[PDB]
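**Q** Have a look at the structure that comes next, please.
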Amino acid sequence: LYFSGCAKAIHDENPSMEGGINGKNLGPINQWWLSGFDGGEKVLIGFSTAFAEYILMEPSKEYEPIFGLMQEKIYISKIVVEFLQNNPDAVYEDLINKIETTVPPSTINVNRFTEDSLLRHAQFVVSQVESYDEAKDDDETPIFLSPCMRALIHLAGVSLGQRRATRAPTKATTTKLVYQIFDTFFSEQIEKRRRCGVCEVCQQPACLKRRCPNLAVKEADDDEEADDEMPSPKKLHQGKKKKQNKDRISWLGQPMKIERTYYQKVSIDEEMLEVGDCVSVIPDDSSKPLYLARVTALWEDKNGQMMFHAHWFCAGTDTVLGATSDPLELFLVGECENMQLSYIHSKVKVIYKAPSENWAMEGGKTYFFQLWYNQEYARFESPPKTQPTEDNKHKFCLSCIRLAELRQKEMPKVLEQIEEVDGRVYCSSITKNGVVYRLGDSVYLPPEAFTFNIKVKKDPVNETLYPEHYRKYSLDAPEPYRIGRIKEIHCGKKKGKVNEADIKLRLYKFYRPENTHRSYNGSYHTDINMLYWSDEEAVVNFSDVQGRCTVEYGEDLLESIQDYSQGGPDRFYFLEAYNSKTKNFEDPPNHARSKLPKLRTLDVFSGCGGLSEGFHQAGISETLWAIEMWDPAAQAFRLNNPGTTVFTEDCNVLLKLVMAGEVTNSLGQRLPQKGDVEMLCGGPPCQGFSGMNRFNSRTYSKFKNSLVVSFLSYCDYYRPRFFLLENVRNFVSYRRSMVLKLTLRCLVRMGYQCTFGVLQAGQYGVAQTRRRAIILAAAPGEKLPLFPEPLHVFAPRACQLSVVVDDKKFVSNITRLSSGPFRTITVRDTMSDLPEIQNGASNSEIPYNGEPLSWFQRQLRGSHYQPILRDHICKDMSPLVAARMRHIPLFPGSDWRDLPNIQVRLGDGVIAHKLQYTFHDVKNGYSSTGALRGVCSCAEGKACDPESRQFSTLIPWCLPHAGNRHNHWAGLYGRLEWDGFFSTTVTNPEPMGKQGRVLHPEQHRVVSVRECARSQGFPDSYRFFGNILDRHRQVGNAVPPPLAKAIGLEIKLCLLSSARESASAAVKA
Amino acid sequence: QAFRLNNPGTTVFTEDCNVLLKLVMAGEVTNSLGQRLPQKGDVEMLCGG
Ligand SMILES: [Zn+2]
Ligand SMILES: [Zn+2]
Ligand SMILES: [Zn+2]
């Protein structure tokens, strides 16, 4: 290619031909380049020739329009680059907004940029962004690898490696203790292929910048995937052991007791050993991991061999903590066993590192132990400190005592008995799992436990019109518990006495509305709480009973049903009796009827205050302090919590300030001090280390001064009674589970009882699939709360709650695996009442125009009247997208693959035309019509021809293009199904985004802010702040209030339980 | 923002001067964003309105 114009003097700013000499057919163009991607808007295009380099100014009249299109491409590319410089870690949806809202100069012939443009210019843009990374050189992550960029590279059929042009770190505010943990770990565990070959990077020979981007992306992508099932982890200390040679072993003193066996307090084994000392045992090599145990007891069996009982300890390395643990720290476990005194090697020193009298105010050699580790649930807890009675002062093993309680709690025992018939022994009450079951109480059971009274082909598609429909093809939630009232408990007999194993129950069946002939229509407006009575009867084993619940007659009530139903858990009600056969509803029979401390709370990374809100609902807290850097969130939080001091400064600074004696910040707000904060919650972001592969120099650096580290410092300084760290599920797998392991380690060094668990929001009454990692911690003194049992039955695929750490399976105390008391909350329940709006709705306050339809709706709107509906506002999508939405059908499951290949007038002059199918798809074949299905030369196996690339099509060119390798982009331009749920927590809904189905089920628009808020379980009264996307962001970052309440109510039990223990010990004092 | 554009060499703190002072009077070498806090001897002339 040759060129011509007026060459000017390098300094000459003038773009007129004035002080210039004219050239023609200027030597073939070697290279062309660019520069200006950093400082100001100095994006200079430059040509390179074997003679010289030229910096282009302005183009000729005739060349203006050709250079015109070149210029747009470039400007967009600048925007993307500068944006990513400032916002790595940005998500697809963030660009699209960045681009869309960037106002281009009049210098550019275009009015504004759209998603369509970006897609049209994807190849150029991406290629440009790749170039910038070679060009300026950091150790920092290449821009082309940010999520937005990988999302684009995948969506747009971008091939990588096409080359071109060129031209103090965060310090976390730690505590002494915390710092050392992450410092020592760096000071310890730290150490140290197959490209694509085909790419233009790979075809180029310490010089090396031959890093394959196709590889680089796979890697980056792979690094965001985890491993979700493996057996329960084998118990420790069941290996062989080595026995030492007998010289002089003999009792010392007089027998402590006698039981066929006789116990002593002291033994000689060359030196002395006493009941309560600790010994070490050596196993059959295998690995050489020295075995320590506490000598529980000592005795001589009837056979005259000398025995001791060994309550094993657990090495820190062997707890979840693994490598991170103090090599000298040991943990108590429910592992003990009888041995011959012959197996002991040496007596060992084991010191109990108990907490101080003012452990709370304490923020900033030999074997020791601190906590009782439960292998299976991964709970570190405060040692039982039950004391030895004189009847077992000699035999005293905590492991044996726990296991005992645990065996008799599990045990099905009978409390009161009545008459007997045949071999059946009728009773009035019994127990299981720590629960008492008396006659006339009600009961939960699996769906299989009993039964009710039951009830009793497509035609061809116009493919010229719906060409992509062929792509449409290449388990659901359980039923909640059955509920019955107990009538007879007749048991069985094991000869002399009752058969505790064969306890049986005769029950009156209840129907739920949708067990009725109503079925799916019972379920809509109905209270999820409500049942119907039935004289239908059943018999099932006690074994199958899942729990007790409270079914009560509506009219037999001294309060409002609402009042009753909100009063506590597992409370149901009936008003009418169903009848299987007459299928009518009559009144029921006559035989069917008859303070809490709020913790003072600092919510770090508070957002608009969802987590705080669910904890407010539970009654267990009062958030007096919040820290949120992003003003709009802060603003919103304030609006919802007037009593809270809401700091908007960086938490690192606010901490340094308290650690310096400051009573107040700049604005003169009240800084919290030691003792103020009873509970500390928060969701620290995991910015530059949230990936699964091993730690690096790079990755650790980030995490070491992360907000996780800062948050843990808050916990160390303030030493709260309780603690909670919320985060995305995959928190527990980041960096080969080290982020979790170090977090736990740091909590243990501090001396906290702590644990972790994964929780599916949808299981607590929200129409959404979203799992969160939850890290609980409770101070010594309090009790470590449990994770809450699912209240809602939910799709098992969603509920993968387990967590593998160092190929060992760690599960939470949650027992409801699958079923639960209440039905699933649907998108319908979530938003079916809200008045119709249209694309681009902006009126914030509007009348409801109608009553609440679903239970759920009734609950988020309040048991009263409220006129205004706030934030039912949705994004003003481009006329193109708006058209697409309009053309997405309403049948459940419809998405872009249902679009018609049609011309459409796009409001204004613009006309979205048909997709041209000009290539063979060799994998996908022809249409029913014999038509081609390929959109790009890559469908044929060739490299992509560009300009074979279409834009502003109603069926987006780029979806067929990359379809086969991305699963047909199933769910893109997809409508939420009334019966379904939110694919995730939505922060900025984009139809070709990564946040799931976001179209409304019926309306040719995307979901509103309020609709999202409803997906999150926010009261309609709850307020948000700032422009629409700020609000969208707010809702979607939040922890859903119903999840927070659930967890909140588990803390309720620890408090109540821990308050009634100081009161049963104030009497004994 | 504007000042920066005109003086690239300048460290432009946007925090409250009262806080930036308390920070130097406490030994801090840098602020939150990790910018370079000035210490005794750095500053030859001090202007302002
Ligand atoms: Zn390659
Ligand atoms: Zn024992
Ligand atoms: Zn292609």
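The chain as shown is numbered from 1 upward.
Per the header: X-ray crystallography, 3.3 Å.
Placement of Cβ uses the backbone N, Cα and C atoms for every residue, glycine included.
Got these off Swiss-Prot a minute ago, pasting:
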MUTAGEN   A:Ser77 to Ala (Swiss-Prot position 515)  Loss of activity. No effect on DNA-binding capacity
MUTAGEN   A:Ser77 to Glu (Swiss-Prot position 515)  Slightly reduces activity
BINDING   A:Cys196, A:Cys199, A:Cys202, A:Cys212  Zn(2+) 1 binding site
BINDING   A:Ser606, A:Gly610, A:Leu611, A:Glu628, A:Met629, A:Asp650, A:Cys651, A:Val1039  S-adenosyl-L-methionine binding site
MUTAGEN   A:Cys686 to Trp (Swiss-Prot position 1229)  Loss of activity
ACT_SITE  A:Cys686  active site
**Q** Among all protein chains shown, how many Cβ atoms are found within 10 Å of the Cβ of A:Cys199 (Zn(2+) 1 binding site), not counting that one?
**A** 18
**Q** Sequence order please: the recorded positions A:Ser606, A:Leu611, A:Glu628, A:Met629, A:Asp650, A:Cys686 that have their Cβ under 8 Å from a chain B Cβ, otherwise just none.
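**A** Near chain B - Cβ to Cβ under 8 Å - we find A:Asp650.
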**Q** Quick one: which residues besides A:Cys196, A:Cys199, A:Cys202, A:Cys212 have a Cβ within 8 Å of the Zn(2+) 1 site's Cβ centroid, in sequence order?
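**A** The surrounding set, listed in chain order, is A:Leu160, A:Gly161, A:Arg195, A:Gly197, A:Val198, A:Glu200, A:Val201, A:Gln203, A:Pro213, A:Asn214, A:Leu215.
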**Q** If one measures from the C-alpha of A:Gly610 (S-adenosyl-L-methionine binding site) to the C-alpha of A:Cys202 (Zn(2+) 1 binding site), what distance in angstrom results, rounded to a whole number?
**A** 49
**Q** Rounded to the nearest angstrom, how far is the Cα of A:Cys202 (Zn(2+) 1 binding site) from the Cα of A:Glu628 (S-adenosyl-L-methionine binding site)?
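**A** Distance between the two Cα atoms comes out at 46 Å.
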**Q** Ligand 1 is in the model; which of the recorded positions A:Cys199, A:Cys202, A:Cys212, A:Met629, A:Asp650, A:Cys686 have a C-beta less than 6 angstroms from one of its atoms?
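**A** Only A:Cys199, A:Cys202, A:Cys212 qualify.
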**Q** Rounded to a whole number, how many Å is the Cα of A:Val1039 (S-adenosyl-L-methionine binding site) away from the Cα of A:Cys686 (mutagenesis position)?
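**A** Cα to Cα, A:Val1039 (S-adenosyl-L-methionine binding site) and A:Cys686 (mutagenesis position) are separated by 16 Å.
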**Q** Distance between A:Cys686 (mutagenesis position) and A:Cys199 (Zn(2+) 1 binding site) at the Cα atoms, whole Å?
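**A** A:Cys686 (mutagenesis position) and A:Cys199 (Zn(2+) 1 binding site) have their Cα atoms 33 Å apart.
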**Q** Within its own chain, what residues at least 6 apart in sequence put their Cβ under 8 Å from the Cβ of A:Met629 (S-adenosyl-L-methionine binding site), listed in sequence order?
**A** A:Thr648, A:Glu649, A:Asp650, A:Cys651
**Q** On a count of neighbouring CB atoms within 10 A, which of the recorded positions A:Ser77, A:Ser606 is highest?
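**A** Most Cβ neighbours within 10 Å: A:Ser606.
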**Q** Looking at the recorded positions A:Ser77, A:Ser606, A:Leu611, which has the shortest Cα distance to A:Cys199 (Zn(2+) 1 binding site)?
**A** A:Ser77
**Q** Any idea which of the binding-site residues A:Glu628, A:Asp650 has the thinnest Cβ neighbourhood at 10 Å?
**A** A:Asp650
**Q** Using a 10 Å radius around each Cβ and counting other Cβ atoms from all shown chains, which of the recorded positions A:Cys196, A:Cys202, A:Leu611, A:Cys651, A:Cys686 yields the largest count?
**A** A:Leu611
**Q** What three-state secondary structure does DSSP assign to A:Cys686 (mutagenesis position)?
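**A** In the DSSP reduction, A:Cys686 (mutagenesis position) maps to coil.
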**Q** Would you count the other C-beta atoms found within 10 angstroms of the C-beta of A:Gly610 (S-adenosyl-L-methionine binding site) for me?
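**A** The answer is 30 other Cβ atoms.
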**Q** In whole Å, how far does the CA atom of A:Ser77 (mutagenesis position) lie from that of A:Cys196 (Zn(2+) 1 binding site)?
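**A** Per the Cα atoms, A:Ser77 (mutagenesis position) and A:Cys196 (Zn(2+) 1 binding site) stand 26 Å apart.
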**Q** So the record assigns A:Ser606, A:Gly610, A:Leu611, A:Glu628, A:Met629, A:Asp650, A:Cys651, A:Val1039 to S-adenosyl-L-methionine. If I measure every Cα pair among those residues, what is the longest distance in angstrom, as a whole number?
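**A** For the residues that bind S-adenosyl-L-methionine, the greatest Cα distance is 21 Å.
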